[PDB]
Amino acid sequence: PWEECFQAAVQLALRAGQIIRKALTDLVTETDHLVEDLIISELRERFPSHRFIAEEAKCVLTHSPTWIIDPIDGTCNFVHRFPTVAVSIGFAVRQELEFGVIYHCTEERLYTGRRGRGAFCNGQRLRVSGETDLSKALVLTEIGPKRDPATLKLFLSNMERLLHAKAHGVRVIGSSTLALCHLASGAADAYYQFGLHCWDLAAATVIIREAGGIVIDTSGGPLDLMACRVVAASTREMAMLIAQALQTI
Amino acid sequence: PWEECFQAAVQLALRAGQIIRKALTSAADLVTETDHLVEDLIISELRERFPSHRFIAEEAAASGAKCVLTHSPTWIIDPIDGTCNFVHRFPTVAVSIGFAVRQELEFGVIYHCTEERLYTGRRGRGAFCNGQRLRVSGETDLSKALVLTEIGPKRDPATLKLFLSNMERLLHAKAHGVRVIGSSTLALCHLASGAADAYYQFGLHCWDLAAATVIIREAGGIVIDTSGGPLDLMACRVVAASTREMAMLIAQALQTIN
């Protein structure tokens, strides 16, 4: 539940970070297998008692020390060579998130956060924007990798309401973890999405909160990992305003 | 005309890239300052070195309506593309300098400020990025298509419901993905590099697509009008794919303002 395993996450984040980096050079998904295997394998060895949740009834979090990982977030980008793919390694214990280590492979940024001990990216300490005016917010969001008839109106409509509140703008970059990190750094003021598995927000959650940001459920309430839905923002006013326009549908 | 001018294009994209990159370290106060500095820094030097050249920029168009490309040597400029990103320190802003002659796009030069990516294109001389020669993906199935689009700066049921409908139409086809990064120039350089397959937008100033057009073309891709016909700088709209099929498949999806 601390340091010894946190430094384990950083290097592993780095090793995998190095593995897909020179590999990013339609199923190169073997890279997914090489980086996960390599990470879950070295962590299972060094910490046998620990549990593991990751893109293997899914995000059932116990109270025992567990690891939530995403071998390579931004796989659709990776395919097309579109520079935005990360590695997420989140760590829980007592059924709460302890720390997070996201890694931007291309641009080489090591976003990391730890419960109580602040958030950081390659040295510089992170701190969210603090925006509260929806009309000044840069909102990031993703689209379910799953494409079926009506799971659409939740994208086009959500985007619709949010878009009229006078959002200064809207992004979609093909990577929830990285989008979440833009939130922690301050480059964005909010994020929302339906359909992101927990291994995408476990790491990013400790990071954002350790930078002053908040992470709740799409419905104004608290974050629920088993939900596959989240709404994080710079401030509470912002966050609530987001869950507002947001349609639980 | 072409050598002295192109190298001038580079020097300035760069210098400006430089003065902007530093700036990314308050309100929308400073962006406007930088936009004016960069703009005045770029324009005043070219007008001095080439006192006969014409300009298609944001700060000329004061003439009401604009983007009228004559036959004389003209510079299409965008001192800062991605100013909203600039405001929020979202790492995606560019400087763009296009050059036309005989009413044709001669060379493009777009600089990715933060990522230090310097894109250039020259009629018949190939497209590049930091030395690396560029080439489009050549993907042809809208189902494996990574598509890019941007929403204009304006917000009104008009230009809004349109964006959504087009988005809907594009998602209606099995488009493998959609990206919106807050930069049409950079969105376009990705199409030219192979990192994306298509792009489309209604309401984009012509200075945001002059340089970018030479580049996508010189890389192997095609840039056409939203209706599927020939590109029209006066239309403020576009479709750009890696293949003519991809291109028509996009225009096929969307239609126009009404």
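What you see of chain A is 15-39, 52-82, 88-280, where the numbers are those given in Swiss-Prot.
Technique stated in the header: X-ray crystallography, 2.7 Å.
A Cβ is built for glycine as well, from the same backbone N, Cα and C atoms used for every other residue.
So that you can see what the record holds, here are the features copied from Swiss-Prot:
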BINDING   A:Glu81, A:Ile103, A:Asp104, A:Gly105, A:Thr106, A:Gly205, A:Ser206, A:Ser207, A:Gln224, A:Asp231  substrate binding site
BINDING   A:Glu81, A:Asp101, A:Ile103  Mg(2+) 1 binding site
BINDING   A:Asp101, A:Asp104, A:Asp231  Mg(2+) 2 binding site
MUTAGEN   A:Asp104 to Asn  Loss of activity
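Overlay of Swiss-Prot annotations on the structure.
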residue	record	DSSP class
A:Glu81	substrate binding site	coil
A:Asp101	Mg(2+) 1 binding site	strand
A:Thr106	substrate binding site	helix
A:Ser206	substrate binding site	coil
A:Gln224	substrate binding site	strand
A:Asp231	Mg(2+) 2 binding site	helix
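Sitting within 8 Å of the Cβ centre of A:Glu81, A:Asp101, A:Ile103, and not among those site residues for Mg(2+) 1, are the Cβ atoms of A:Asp58, A:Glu62, A:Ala80, A:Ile100, A:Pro102, A:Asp104, A:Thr106, A:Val118, A:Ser119, A:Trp230, A:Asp231.
Taking the Cβ of A:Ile103 (Mg(2+) 1 binding site) as centre and 10 Å as the limit, one finds 28 other Cβ atoms among all the protein chains shown. Listed binding-site residues near A:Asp104 (mutagenesis position): A:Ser206, A:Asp231 (candidates A:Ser206, A:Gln224, A:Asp231; Cα-Cα distance within 10 Å).
With 5 residues left out of the model between A:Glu82 and A:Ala88, the distance spanned by their C-alpha atoms equals 11 Å.
Sitting within 8 Å of the Cβ centre of A:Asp101, A:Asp104, A:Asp231, and not among those site residues for Mg(2+) 2, are the Cβ atoms of A:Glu81, A:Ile103, A:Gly105, A:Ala117, A:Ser119, A:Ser206, A:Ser207, A:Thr208, A:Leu227, A:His228, A:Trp230, A:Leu232, A:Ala234. Put simply, A:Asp101 (Mg(2+) 1 binding site) is 17 Å from A:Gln224 (substrate binding site) when counted between their Cα atoms. Binding of substrate is attributed in the record to A:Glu81, A:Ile103, A:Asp104, A:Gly105, A:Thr106, A:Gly205, A:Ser206, A:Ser207, A:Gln224, A:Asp231, and the widest Cα separation among these residues amounts to 18 Å. A distance of 10 Å separates the Cα atom of A:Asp231 (Mg(2+) 2 binding site) from that of A:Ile103 (Mg(2+) 1 binding site). Take the CB of A:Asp101 (Mg(2+) 1 binding site) and look out to 10 A: across all protein chains shown you find 30 other CB atoms. Listed in sequence order, A:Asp104, A:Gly105, A:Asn108, A:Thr115, A:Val116, A:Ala117, A:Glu173 are the same-chain residues six or more apart from A:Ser206 (substrate binding site) with CB atoms under 8 A from its CB.
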